[PDB]
Amino acid sequence: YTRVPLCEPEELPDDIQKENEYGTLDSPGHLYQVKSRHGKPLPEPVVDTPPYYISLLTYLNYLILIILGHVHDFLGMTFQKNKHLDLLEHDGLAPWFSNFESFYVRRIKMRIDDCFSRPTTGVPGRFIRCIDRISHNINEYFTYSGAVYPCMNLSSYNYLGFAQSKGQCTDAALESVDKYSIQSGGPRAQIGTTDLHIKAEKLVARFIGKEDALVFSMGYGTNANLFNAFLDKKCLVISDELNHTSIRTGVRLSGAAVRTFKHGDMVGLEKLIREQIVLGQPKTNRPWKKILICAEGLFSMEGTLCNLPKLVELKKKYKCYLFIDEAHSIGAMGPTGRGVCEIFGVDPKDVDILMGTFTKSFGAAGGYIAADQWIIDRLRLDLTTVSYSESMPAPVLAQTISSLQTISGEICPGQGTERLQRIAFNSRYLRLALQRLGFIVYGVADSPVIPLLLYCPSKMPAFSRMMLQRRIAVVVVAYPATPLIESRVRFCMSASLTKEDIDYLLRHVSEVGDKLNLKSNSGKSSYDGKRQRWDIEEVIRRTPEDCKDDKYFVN
Amino acid sequence: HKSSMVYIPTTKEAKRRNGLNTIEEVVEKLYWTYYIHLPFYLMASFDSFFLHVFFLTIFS
Amino acid sequence: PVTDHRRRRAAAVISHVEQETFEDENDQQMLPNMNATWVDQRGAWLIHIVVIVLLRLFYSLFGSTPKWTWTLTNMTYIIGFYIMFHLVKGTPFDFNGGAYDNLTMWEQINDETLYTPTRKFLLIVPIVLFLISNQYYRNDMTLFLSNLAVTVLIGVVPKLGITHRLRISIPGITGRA
Ligand SMILES: C[C@@H]1CC[C@@]2(OC1)O[C@H]1C[C@H]3[C@@H]4CC=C5C[C@@H](OCCC(CO[C@H]6O[C@H](CO)[C@@H](O[C@H]7O[C@H](CO)[C@@H](O)[C@H](O)[C@H]7O)[C@H](O)[C@H]6O)CO[C@H]6O[C@H](CO)[C@@H](O[C@H]7O[C@H](CO)[C@@H](O)[C@H](O)[C@H]7O)[C@H](O)[C@H]6O)CC[C@]5(C)[C@H]4CC[C@]3(C)[C@H]1[C@@H]2C
Ligand SMILES: CCCCCCCCCCCCCCCCCCCCCCCCCCC(=O)N[C@@H](CO)[C@H](O)[C@H](O)CCCCCCCCCCCCCC
């Protein structure tokens, strides 16, 4: 009962499983094509705020929580010691971790831990199967029973719906298993490399638009073991404050000086560049050997794009270098799917190094780096992962190659464009409907991530638990991951969902939010400068036609 | 096109239709959700501290 | 040793925290602190007035004399602010490797900048509170002296240009560098 059960697969006809994994389009009117911005710069984004009493209530709640937590910790660890044997010295040995460094997890998150780490089963498609569990004590241990129920999926990184067990990719993977075994001999330098690795590398290099590319087995290791190859203690790195942990770990391992600039502030970046060029190295005022700029394509937390032409202008005029990450932008953004370069029309030669990850949009595991020729030839000899780690297995390579060929159009014609149109329409429709209902939604008009703000801490577990009873799966984030005031729920849209599912979700979310008083719109979301408190039927009837027009989005 | 998915009927929509207290329920929700109670355990006695209503009830 | 990463606990009547080296300062403080960043945000300056008003109303609901009520509310506010800011040293979550284990929340505000508007406001509020509160217990000299001593000793001296990175070994051997 305590251990997680192993679920026997169910027997169903092919059509039912296909419908469960991938939906079937009802009308050809649910598709949208994405245009390219030639010479229109990105306007400064606008954010909306709630009234003051929300902030005051949040601060009071946090103050009470902190006071009570500290009082309980002190009294419990002073008046008794038998229960707290994992936080005290025993036979002259220090404990594993410290009291003060794990206060939040032990005292705040533990009471709502049931909303995290939810076991599942089966393919994560349109409907995801979940194992039922019963909470005991206060989220201490769980008891499992042999019962599974389906739920709607809004919490998985599946943008183009490639997570399927029936299709060309699965057949390619099975054929690869038949030909190449799952064994990997060793590092790519010794025995690991084969012809399929070269095929994948050339195909990726042709798809992206650069000259050469390399493949890896893990996205984290692509960043964590890259910067030490060509950086040292006499170089400067300028990075946005909202960057992934892998980049920070790589820069820390490299040893270069780090300076950060505020998100979406180019003037501060220019001032910092000028000051760092003039001043030089600390304690010596010698010039820097080189300067590198790091940025991300699409930020998952807010769904906002980076300003690429301005960065290109600065890097050209001040003679700097550029590095761009496209983990959430490849295969899902642009007229064809090349990335932010197609969105902005910027030639890919300007960017020095490009990076990406197969898992978010292709249904595999890996990463890549794309650059010029001589850079790749030097980095191949200078890298550490190539000659010290394992190699990429064959089924993953087959899945990635099949997905890339399908999206490019070589095989299975008329599928990639249809998927891209589906995801664009779904994202736009959901964002517009949510803004018309009266909520607060962040991001650009066409972004697969839709963050909805839920300010008061006590309103997060209630929303998460109420949505589960209505068979909708959601993911919620909070402090310290997000700022103290702003707590949000993240929506991940797919190309497998259908307008009926969106309507069902909209009705249930609207009623739950009306119950929990989550509607706080100050009129800056509307393009006509007025408050929007509509009805659900009117939204469902009018939004699908009017969502294609671009005049209804502030940004 | 059929899928093995169960649809939960919505409250106030084919649940209470085919099948004074609303004000009390709304007041209770407003009192509970806007205060810090869910991340508390065993701290339901903190509501006793909110006896100020009784103190201000008496006038003159 | 090949790294030489140790914490010193030199004992003296007056001592200061040594300046951080290159690796600890220029590299291990790059990401947002998430502990002193919320100070310059929305609704972070009006909350103190709300706390003062709530304390005053709570004490007045008991039905005591104005002198005792105001002395108690001043002492409680100042003691609470001191406990929150000046007493504790460190951060509740691991930052990089324990880089902020020698500094309080007051020192970490605005990246160790001495004079910022928020610091000015935080220094101004106790003086104005004392000026407003003294008018009820001017007759009693003992309470006036006690309030003056509390304000000057707790709410004024720590928030100064001097006593920055200042440690005293009288109540315990403090750790510097
Ligand atoms: C009106 C009414 C009146 C009455 C009343 O209410 C109001 O008035 C009130 C007056 C209140 C106290 C006022 C203020 C504090 C301090 C606060 O502080 C932060 C939390 C704790 C940690 O603070 C440290 O955090 C960092 C990490 O520790 C320190 O970092 C360095 O030290 C690191 C060391 O590794 C090195 O890495 C580096 O050198 C460097 O990083 C940093 O210096 C320091 O800030 C507080 O201290 C801990 O001390 C021990 C751990 O050190 C804990 O364990 C100990 O517990 C038992 C006793 O000893 C024994 O059985 C155990 O064996 C023995 O281990 C102990 O439980 C716990 O208290 C915790 C709450 C408390 C106590 C209040 C309690 C409630 C009252 C008594 C109320 C009261 C009821
Ligand atoms: C019935 C009536 C009694 C009422 C009692 C309350 C008294 C209220 C007046 C005093 C409080 C000052 C008012 C201004 C504060 C406004 C609200 C701000 C809330 C901010 C919360 C988020 C901060 C996150 C950063 C965490 C942080 O700081 N970490 C450490 C450093 O890195 C600090 O060491 C730590 O937090 C403080 C330790 C926790 C409390 C210590 C005392 C233990 C409980 C005993 C309470 C005694 C009463 C006086 C506080």
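For chain A, we keep the numbers from Swiss-Prot: what you see runs 7-561, in order.
A Cβ is built for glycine as well, from the same backbone N, Cα and C atoms used for every other residue.
Among the mutagenesis experiments that Swiss-Prot reports, A:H334 to F is described with the note: Loss of activity. No effect on interaction with LCB1. DSSP assigns A:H334 (mutagenesis position) to coil in the three-state reduction, placing it in neither a helix nor a strand. All protein chains considered, the CB of A:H334 (mutagenesis position) has 24 other CB atoms within 10 Å.
Long-range Cβ contacts of A:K366 (mutagenesis position) within its own chain (separation 6+, distance under 8 Å): A:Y163, A:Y165, A:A333, A:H334, A:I336, A:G337, A:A338. In three-state terms derived from DSSP, A:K366 (mutagenesis position) belongs to a helical segment. According to Swiss-Prot, the mutagenesis experiment A:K366 to T carries this note: Loss of activity. No effect on interaction with LCB1.
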